[PDB]
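The structure under discussion appears below in the form of structure tokens.
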Amino acid sequence: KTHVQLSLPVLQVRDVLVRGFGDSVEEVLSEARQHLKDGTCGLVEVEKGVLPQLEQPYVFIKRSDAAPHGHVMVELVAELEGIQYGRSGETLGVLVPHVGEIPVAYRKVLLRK
């Protein structure tokens, strides 16, 4: 399937134990997709002071369309030193590894895969 329904646990930035997916744009996009598939991917909602507490390169989910079954359609954009790889809509948040942190909420997305 071109799209996959996921429910991403929303984590508080200060709870996150593994603060990025790796060391290159290609690696973080690779690792993000693997974690999304394995159900081991969290989402941190981006506000003032959040991104400096996470490791670059960043992986964002961004809205790719205006929402089947409650699931917002999204795609992955990486960012490294202010340059983004990919072009998409509004940021829903930044993806991080999920290693058992308790979420505050869930974000239903339809991921273009």
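Chain A is numbered as in Swiss-Prot; the shown residues are, in order, 11-76, 79-125.
Any Cβ shown, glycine's included, is placed from N, Cα and C.
For the natural variant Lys47 to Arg, the note given in Swiss-Prot is In strain: Omicron/XBB.1.5, Omicron/EG.5.1.
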C-alpha separation across unresolved stretch of 2 residues from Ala76 through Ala79, Å:
6
Based on DSSP, name the secondary structure state of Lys47 (variant position): helix, strand or coil.
helix
